[PDB]
Amino acid sequence: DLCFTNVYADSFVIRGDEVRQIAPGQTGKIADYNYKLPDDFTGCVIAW
Amino acid sequence: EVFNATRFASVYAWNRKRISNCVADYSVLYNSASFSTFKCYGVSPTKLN
Ligand SMILES: CCCCC/C=C\C/C=C\CCCCCCCC(=O)O
């Protein structure tokens, strides 16, 4: 029921036990040196 | 000796250890360890350093 303004799509492959690291505060090998999300994120995370 | 031991206790006789006089640089675990569940309760994990 909405319309979206500035849409971007990221994409990568990791290992299962690291999916929990894709979030605002996670401080791990993936969130520290590889990929980090803001603390005021607006969007959706999707894994499979 | 903790995460890389040889035998762990039985949950009915769980073990308990004491840690003192050491440096907590957990970044040594990134190379070999892989945790599926990690949750801190009374502290934010971005301030464990
Ligand atoms: C030997 C125990 C020393 C205890 C020191 C006190 C607090 C330290 C808190 C957490 C240390 C382990 C965090 C797990 C490492 C991040 C997850 C990962 O590996 O990616």
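Chain B is numbered as in Swiss-Prot; the shown residues are, in order, 340-388.
Per the header of the entry, the method used was electron microscopy, 3.0 Å.
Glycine too: its Cβ is placed from the backbone N, Cα and C atoms.
Annotation note: B:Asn343 (mutagenesis position) sits in a coil segment as assigned by DSSP. Within 10 Å of the C-beta atom of B:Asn343 (mutagenesis position) sit 8 other C-beta atoms, taking all shown protein chains into account. For B:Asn343 to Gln, Swiss-Prot lists a mutagenesis experiment annotated as follows: Reduced viral infectivity.
What Swiss-Prot says about the natural variant B:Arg346 to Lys is this: In strain: Mu/B.1.621. Taking a C-beta cut-off of under 8 Å and a sequence gap of six or more, B:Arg346 (variant position) has no contacts in its own chain.
What Swiss-Prot says about the natural variant B:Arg346 to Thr is this: In strain: Omicron/BQ.1.1, Omicron/XBB.1.5, Omicron/EG.5.1.
According to DSSP, B:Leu368 (variant position) sits within a helical segment. Sequence-distant contacts of B:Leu368 (variant position), defined by Cβ-Cβ distance under 8 angstroms and a gap of at least six in the same chain, are B:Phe342. For B:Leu368 to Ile, Swiss-Prot lists a natural variant annotated as follows: In strain: Omicron/XBB.1.5, Omicron/EG.5.1.
A natural variant is reported in Swiss-Prot for this position, B:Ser371 to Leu, and the note states: In strain: Omicron/BA.1. Same-chain residues at least 6 positions away in sequence with a Cβ under 8 Å from that of B:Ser371 (variant position) are, in sequence order, B:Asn343.
B:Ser375 (variant position) falls within neither a helix nor a strand when secondary structure is assigned with DSSP, and so counts as coil. Looking at Swiss-Prot, the entry for natural variant B:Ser375 to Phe says: In strain: Omicron/BA.1, Omicron/BA.2, Omicron/BA.2.12.1, Omicron/BA.2.75, Omicron/BA.4, Omicron/BA.5, Omicron/BQ.1.1, Omicron/XBB.1.5, Omicron/EG.5.1.
Summarising the environment of B:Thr376 (variant position), the number of other Cβ atoms within 10 Å of its Cβ, over all protein chains shown, is 6. Here the residue is the original one, but Swiss-Prot notes a natural variant at this spot, B:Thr376 to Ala: In strain: Omicron/BA.2, Omicron/BA.2.12.1, Omicron/BA.4, Omicron/BA.5, Omicron/BQ.1.1, Omicron/XBB.1.5, Omicron/EG.5.1.
In sequence order, the recorded positions near chain A (CB to CB under 8 A) are B:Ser375, out of B:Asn343, B:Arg346, B:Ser371, B:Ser375. Within the set of recorded positions B:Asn343, B:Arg346, B:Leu368, B:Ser371, B:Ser375, B:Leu368 have a CB atom less than 6 Å from some atom of ligand 1.
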